[PDB]
Amino acid sequence: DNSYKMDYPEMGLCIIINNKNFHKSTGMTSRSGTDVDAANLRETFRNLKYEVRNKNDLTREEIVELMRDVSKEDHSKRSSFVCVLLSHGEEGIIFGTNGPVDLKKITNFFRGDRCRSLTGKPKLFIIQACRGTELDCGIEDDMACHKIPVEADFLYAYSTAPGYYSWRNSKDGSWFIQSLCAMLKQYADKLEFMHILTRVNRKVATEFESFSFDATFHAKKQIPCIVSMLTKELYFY
Amino acid sequence: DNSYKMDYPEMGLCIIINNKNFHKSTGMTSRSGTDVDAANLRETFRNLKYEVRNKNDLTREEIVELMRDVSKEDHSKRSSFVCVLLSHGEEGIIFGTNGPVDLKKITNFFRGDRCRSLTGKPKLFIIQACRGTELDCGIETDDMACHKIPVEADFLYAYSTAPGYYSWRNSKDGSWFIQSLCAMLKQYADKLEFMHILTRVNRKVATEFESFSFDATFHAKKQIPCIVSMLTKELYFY
Ligand SMILES: *[C@@]1(O)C2=NCC(C)(C)CN2c2ccc(S(=O)(=O)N3CCC[C@H]3COc3ccccc3)cc21
Ligand SMILES: *[C@@]1(O)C2=NCC(C)(C)CN2c2ccc(S(=O)(=O)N3CCC[C@H]3COc3ccccc3)cc21
């Protein structure tokens, strides 16, 4: 039909990978406020009736192993799958405590042909992480129904545009996760997911602007980036 | 508010760049069926009240100059902007008849800070082109609020295919993506929000198309388009 079947016995798993402290050997800074994000996400998705699992400070190999193991579970009774990544990043990559991991490597475990119990079901990846270091200064023969693509039914909700910084507040957490949780709490029971994320886009874009004693980091702006390979509308109610 | 203001005197420009024949120096083959796409789009957006401008076989230089020129027009009386790219490509790249153009280079002309008459208005880029050479084998079924906006805000990129992948085209019917896009626009433009129309495009391409080839390497392949939205509001064509 036009909407994903969301009345399975379980909504599904929500894995939250929260990397705050990084190996001294990498020289990466601590991510203050990420715990606020993790807590916020846990509550938001608990309310949406997901089975939330929080993990902290995982190495690159621990991330891969976790995803591999999770992709091997039986999701037959689950409507969907959600993974949230909170860490440093670059374009196409997220950081384990000890070094970079290609996002493709993580998401590949859930491909239509590699995780059969999630075939045809919405696979949501929410990524709070830099995608580079640019700063936004702002302005102002009938074969139907035989097969589906292995890349189909994924949604990648990026906190920021390709190549750009992603902003985070020590007190309130990241702009994106902050806004995402608020919009889900307010609209999960009346808007389709893409429309929810569009309001997150507007909230982040209009209501947030950096303030810094360092001119380089001051008055900066952010726009999130919705990437959908979904084939159906997604309602959480 | 919740929706873009789409009741300006004009809906806006729809630039269609249709690259079919390429310089021999590039070594790229003719794009059979692309003319079908270009005509389908012209008609589809004409019915949506867009001022359509078709361009054919432009060099990489001409594409840049065209985009620069268009971005320098006064879009004050126009609700939105649409650009359709039909060509060969690779990840992040679209081909002029005489070589590659970085997509960012093209879209940058329309950034919130560089095209003021489009600031706050939906800027739509529709890309029918390869994003790599991968094949999908498939599987059987304070208070600074509203002081400024991001410069990269209010763009939508409707890609024909997922990052890294081939995009499929039929010499008779045109590309899988453009076929489906025009069909869904024709049918749903007067009753669905744009993201929901594009989601039906996703489903149509994903379920109704599959390659047939005597060559095993190109046979039984599948495709999923890729919607990339930096939009801040819902978009309705009514
Ligand atoms: C981002 O996720 C990231 N990815 C990898 C790398 C190497 C670029 C490090 N990195 C990073 C560092 C810091 C942040 S942040 O959210 O703390 N934020 C983004 C812009 C810089 C920083 C805030 O800095 C200031 C400085 C002075 C006053 C206020 C804020 C995000 C990421
Ligand atoms: C794609 O846009 C593209 N980008 C650049 C480059 C150099 C890879 C050439 N290129 C390209 C060539 C052909 C197509 S297509 O739509 O004709 N299609 C996609 C997969 C190959 C081709 C169909 O191949 C066969 C072969 C045998 C039998 C049937 C079809 C797209 C692009």
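Numbers in chain A come straight from Swiss-Prot, and the residues shown are 34-173, 180-276, in order.
How was it done? The header gives X-ray crystallography, 2.0 Å.
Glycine residues also receive a Cβ, built from the backbone N, Cα and C atoms like all the rest.
DSSP gives A:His121 (active site) a coil state; it is part of no helix or strand. The feature active site is assigned by Swiss-Prot to A:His121 (among others).
According to Swiss-Prot, the active site annotation covers A:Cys163 (among others), on the basis of similarity to another entry. A sphere of 10 angstroms centred on the C-beta of A:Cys163 (active site) encloses 23 other C-beta atoms.
Secondary structure at A:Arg207 (mutagenesis position), taken from DSSP and collapsed to helix, strand or coil, is strand. Among the mutagenesis results in Swiss-Prot, A:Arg207 to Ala has the note: Abolished ADP-riboxanation by C.violaceum CopC. The residue drawn here is the original one.
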**Request:** Show which residues of the chain containing A:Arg207 (mutagenesis position), separated from it by at least 6 in sequence, have their CB under 8 Å from its CB.
**Result:** A:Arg64, A:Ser65, A:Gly66, A:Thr67, A:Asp70, A:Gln161, A:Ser213, A:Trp214
**Prompt:** Since the deposited structure skips 6 residues after A:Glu173 and picks up again at A:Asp180, how long is the Cα gap in Å?
**Reply:** 53
**Request:** To the nearest whole angstrom, state the Cα distance for the pair A:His121 (active site) and A:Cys163 (active site).
**Result:** 6
**Request:** Would you count the other CB atoms within 10 A of the CB of A:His121 (active site), including those on all shown protein chains?
**Result:** 19
